[PDB]
Amino acid sequence: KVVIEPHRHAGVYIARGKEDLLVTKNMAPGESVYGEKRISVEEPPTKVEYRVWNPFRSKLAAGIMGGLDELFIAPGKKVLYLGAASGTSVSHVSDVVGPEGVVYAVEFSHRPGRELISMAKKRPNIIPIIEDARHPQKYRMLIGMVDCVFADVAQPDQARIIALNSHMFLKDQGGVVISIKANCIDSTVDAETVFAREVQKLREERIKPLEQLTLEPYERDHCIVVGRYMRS
Amino acid sequence: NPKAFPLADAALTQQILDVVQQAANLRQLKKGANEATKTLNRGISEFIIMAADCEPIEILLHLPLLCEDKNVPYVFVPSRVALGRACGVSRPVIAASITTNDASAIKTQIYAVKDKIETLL
Amino acid sequence: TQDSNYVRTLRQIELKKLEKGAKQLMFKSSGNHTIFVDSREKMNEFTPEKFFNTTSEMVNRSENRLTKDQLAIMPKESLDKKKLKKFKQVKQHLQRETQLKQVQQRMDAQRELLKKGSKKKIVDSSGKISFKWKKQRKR
Amino acid sequence: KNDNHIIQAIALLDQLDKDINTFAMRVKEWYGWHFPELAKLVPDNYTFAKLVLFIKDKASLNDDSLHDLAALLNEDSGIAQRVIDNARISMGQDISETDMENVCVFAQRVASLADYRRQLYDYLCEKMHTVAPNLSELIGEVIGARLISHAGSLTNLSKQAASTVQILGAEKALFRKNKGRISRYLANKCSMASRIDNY
Amino acid sequence: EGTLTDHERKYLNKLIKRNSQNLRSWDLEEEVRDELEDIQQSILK
Amino acid sequence: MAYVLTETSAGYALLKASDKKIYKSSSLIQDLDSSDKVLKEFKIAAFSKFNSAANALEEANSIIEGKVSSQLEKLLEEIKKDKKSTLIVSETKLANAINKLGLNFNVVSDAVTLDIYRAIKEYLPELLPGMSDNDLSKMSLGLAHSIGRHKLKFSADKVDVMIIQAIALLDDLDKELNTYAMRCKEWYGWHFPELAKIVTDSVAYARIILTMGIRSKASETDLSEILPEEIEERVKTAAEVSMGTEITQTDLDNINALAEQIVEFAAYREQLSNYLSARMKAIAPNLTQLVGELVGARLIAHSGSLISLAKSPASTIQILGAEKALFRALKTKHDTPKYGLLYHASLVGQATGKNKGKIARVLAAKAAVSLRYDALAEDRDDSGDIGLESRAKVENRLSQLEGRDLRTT
RNA sequence: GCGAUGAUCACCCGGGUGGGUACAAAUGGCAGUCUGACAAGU
RNA sequence: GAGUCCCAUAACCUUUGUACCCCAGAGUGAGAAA
């Protein structure tokens, strides 16, 4: 049998064995959101179904294998997820937070949005918000406080989006996880120098960075910046 | 034609239609929406060119979705009749795809336009 | 034409096998991991074990770096050669897919000759043989 | 004397149960889209068909309606209060009046098959007593009816030896180491009853 | 409360050793990594 | 007096702030760190709860647009008694709208206030009594779907999953209605075995049992509505010379129930057929005009979604339903099929000889065009105009293709 | 206080593994959705 | 140009769940208990 083991971050597991993969417990057993493999293992014994997490599809997953020291996503926390193209990555985040936590999924495009709504019924803890993240005042009613703000929006003005939402919705000392694509911002200069600018931009916005991770080999010219929100 | 997006300017459209004509002569061009849709599935398309003037424009609106999934650049040119003459056929062609061939004699020109199309997107 | 159909079908089968096979594996990350520290003295005294609160060998394990708190029947050499085989199998999937692509291209190049048109054989110094069609619109 | 009625009613009793299950499963899905939770609330498929027949559109929620649906089955399970609360709040997307029309009409169809199946099950039991009272009394009306079907006719069953009759029902365990002995002992006594019935 | 005795500091440290050598077996050797890493890059490229 | 306008999925909460210029103090973060301090500084003025989801969606959309809802008006109407009071409103747009109402309120929206909404909404569940965190989190989930459906313009008349279930269900009805008919031949056949050889239609067979229960009744029973003249006399003659034995009323009553069950199964199968047509006429009508509802529905089901079929090239739509012969042929280097599932389209049937192969190619290509307009059109009209024009081109192509004669004249 | 109205006839540590028959499910596998510019008339 | 017509509306294999089995079959044919 595959030996599921705990991992440094709560809510994350590795089905270690002959074939070893990152894995999360399924919130809605008996179905896969996007065709990933599913593994169930008996624990005293009761079988608990799990879902495989593919790094190449989710950048949050690509962060884990890099060995991110601190992720503010953990069981029983409210999380704000920006740029919810579909449930490829949101479902896994919903798994980590668990029933006590909630996930506020924000998306703009209509066509992916209907896919996102199709999943949110299966996951009660996910609150889908189809709206543009550049005007957070629109969906202020539907969102509580959130311990973490994780953003995958690939926009040249993403830094503004984080600041606006974080000012409104992020708790003090909360989490901020940002996915940066160097090509979208400035393709002329090397991927490193683009990231240094984005770090500096966050600091002006009262966000203290903690650590930086490049996501090779999973994708090229991408990096995740993890910071904490110092309002004081 | 607001749905057609991105839409190449006058300067770019010339460069695209120059690559299309060179592609057709070397038999490195697939013509029509239904051929292009296949090469995405087989993953041999360098990039896809499209005719904004098509009515009803939706008949080529499936390809942009495939392109985003497969990460293939695409671009819209303002007139379908021009594209047909660019390809080297008698009829209106609403979409075209340049096949991948790293040994081709016009590889450098294909990449140059592909780089510009990516920027536009 | 039927040969092109047969060869393309085999190529498509292997792309799906390669896609499924790649998903099963996990690939160790290879990326820089910068840490930000406010005070220059904190920078000079920085030690990975202290920051991560792990034994030194656990620091170098990127996927599952466990803080010292968490730390508190198959022969492995056999489990290894099997894991290496599983990786060895996916590359053979990539190779058979690539070979079927080259065969499918050369066969396509021939079928273009069979079709109607005016063409000239151009030979490079390296000896590569290519055909350039004349600029004649198709009726 | 005719026993072909027994062979044929049994062939209906199983087929109805297969269909009543299958169609009821489709009532579950169709009404599941409009409101998935109730499928979890009332696992009993027959009750779900009846309950769906009453709560067509979940927006219709009245204390009087709560009493009505409370009358359906019992409030001991608490489903009556649960349904109103989940009815007020759910992710079920509302479906058209035409789509609602088929679910109830299709649900009405499943009701008829169950009601007819119950009516038939009485008919078989009545006929088994009148045809093979000895065999029916020994093992049962339904099981004895099945055994008559395996042998092909009450006459064929009686004509068979005791050892053959044991294996006639050995694929469905009709008659069923100490356990084995009672089966074979019971197997003979079935042949004894069959002969009395047939001649 | 940071009230470890020296003996307390010794028993815990053995666990750190104990579980580590256990995960070392699942964490696996270095040599096979040498061939495994070479196969890995081939797939990714 | 100082007032704070707060919007919640439960509804609208108004909060009287003790200090008139709380928005002008620079230590708000410290002042409001704890629930007690927020409770002490802010007291509920009037809370009008949201009665139903339909009201909730209407009220929410007003906030998104920044309009003052009547609910907001009425709750604001109550507090007018305070002359010269200050209202603190989260967004400028809503503040301007309230400022246009002419109330006796000094409406304030400033960056300083963001601290206050931050603190209040952090401790909202404690601030609001009777509502638990789970209830608030749940009702937001329902409201988020309700607003999500509106923004996406989800319409109950445009869900393809009803097609997929309907067509799968329709096939099952045919088999189950078939088997019950085979037996109702057998079971009533024991009484009267000659019927089936005369009458083959199942519904016709069942309706006979209802009108006459017994061969005796065959003499006076009239079967004109069920059977023509020459057939009905046949069963009358066969009734008297029948080989089968008499049955009890107990058997007859139960066989009637089966017979009554056949006709009901026939009627509903028609009802589902019309319903499927109505669904296909609203979800992809341009396809329906061209290929037809029955062939149209099967095409959607086979791919699994209307969108998935849209992404398919025209060729695959030609040979959709014959993968087995296709992929067998491709691997064995033999010629591939032509028709797939489209063979049952009406236009292909009208064609003859090799024209069927060409029409399948023409109809499939035009099938994709009509389909991609159904699936991916934002403001599609429920008219089917594009298909009808496509239907003309196929009909013209069929005429000239068929008009040709291979034989020399 | 019997019987011809029918006697007789795999593994491992109270527990776990192996095998066998029937039914249901799987967004599990086999498994990869044909070609692509001429054709018809005088 | 080109096999709908060997049910991709399907067959077979794997996994899970449910209900059972670990005897012989044209089964043997006078013992069993003491």
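Chain D is numbered as in Swiss-Prot, which gives 169-344, 370-392 for the residues shown.
Cβ from N, Cα, C; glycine included.
According to Swiss-Prot, the protein carries these features:
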| type | residues | note |
| --- | --- | --- |
| MUTAGEN | D:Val333 to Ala | Reduced growth rate at all temperatures; when associated with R-385 |
| MUTAGEN | D:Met385 to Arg | Reduced growth rate at all temperatures; when associated with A-333 |
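With a cut-off of 8 Å between CB atoms and residues at least 6 apart in sequence, the same chain places D:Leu315, D:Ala319, D:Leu325, D:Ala380, D:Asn381, D:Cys383, D:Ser384, D:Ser387 near D:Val333 (mutagenesis position), listed in sequence order. In the three-state DSSP scheme, D:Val333 (mutagenesis position) falls into the helix class.
Sequence-distant neighbours of D:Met385 (mutagenesis position) (same chain, six or more apart, CB under 8 Å from its CB) are D:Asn302, listed in sequence order. For the recorded site, D:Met385 (mutagenesis position), the DSSP three-state label reads helix.
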